[PDB]
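Step one of this worksheet: look at the structure below.
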Amino acid sequence: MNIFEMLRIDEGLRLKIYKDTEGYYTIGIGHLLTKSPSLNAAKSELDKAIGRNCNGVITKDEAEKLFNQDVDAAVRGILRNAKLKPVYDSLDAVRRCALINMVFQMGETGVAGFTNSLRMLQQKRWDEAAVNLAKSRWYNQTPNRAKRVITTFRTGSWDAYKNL
């Protein structure tokens, strides 16, 4: 398993504009288009993103292209972030994937807000950190996904995704 396979399990693939768990306009593999309530604003962002007139629909090809960009941006954001970088560097390969997953879902900013958990992950206090991560809006709003990510941090293995 790798980051792409992991995210693709968590996000799914939709070739038509759709709404977030959050109600936001999205397409592809969890590519947020706009936080704005207009389908029209979303359509406009979509065409801007792809470089063609899409009329709200893309190909698999285009979806994966956006996906490659989003993953690349997530990793680069982590590396540029003063709070994130140190944690990332301290982690093993599997756990690194779990941090990347969080960043992709919630953005650099959102994750950098989990001060106490970050501290515990750096210290390699896996069980403690898993309990602290669960105490969040994130876990209450998307519990099955959060619990997959959390197990990943707890165990350092891909078991949560084996099932799936």
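Determined by X-ray crystallography, 1.7 Å, according to the entry header.
The backbone N, Cα and C atoms fix where each Cβ goes, and this holds for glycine too.
Quick look at what Swiss-Prot lists:
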type: MUTAGEN; residues: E11 to N; note: Loss of 84% of enzymatic activity
type: MUTAGEN; residues: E11 to A, F, H, M or N; note: Complete loss of enzymatic activity
type: ACT_SITE; residues: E11; note: active site, proton donor/acceptor
type: MUTAGEN; residues: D20 to A, N, S or T; note: Complete loss of enzymatic activity
type: MUTAGEN; residues: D20 to E or Q; note: Loss of 99% of enzymatic activity
type: ACT_SITE; residues: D20; note: active site, proton donor/acceptor
type: MUTAGEN; residues: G30 to A; note: Almost complete loss of enzymatic activity
type: BINDING; residues: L32, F104, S117, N132; note: substrate binding site
type: MUTAGEN; residues: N132 to I; note: 5-fold decrease in enzymatic activity
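The binding-site residues near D20 (mutagenesis position), taking a 10 angstroms Cα-Cα threshold over the set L32, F104, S117, are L32.
Closest by Cα distance to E11 (mutagenesis position), from the recorded positions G30, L32, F104, is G30. In this structure, the recorded positions under consideration are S117, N132, and the one with the smallest number of other Cβ atoms within 10 Å of its Cβ is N132.
Among the recorded positions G30, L32, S117, the ones whose Cα sits within 10 Å of the Cα of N132 (mutagenesis position) are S117.
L32 (substrate binding site) carries a strand DSSP state (E or B). DSSP assigns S117 (substrate binding site) to a helix. Between the CA atoms of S117 (substrate binding site) and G30 (mutagenesis position) there is a gap of 25 Å, rounded to the nearest whole number. Taken residue by residue with DSSP, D20 (mutagenesis position) is part of neither helix nor strand, so it is coil. Listed recorded positions: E11, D20, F104. The one with the lowest count of other Cβ atoms within 10 Å of its Cβ is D20. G30 (mutagenesis position) sits 9 Å from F104 (substrate binding site), counting Cα to Cα.
Residues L32, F104, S117, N132, recorded as binding substrate, reach a greatest CA to CA spacing of 27 Å. In the three-state DSSP scheme, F104 (substrate binding site) is classed as helix.
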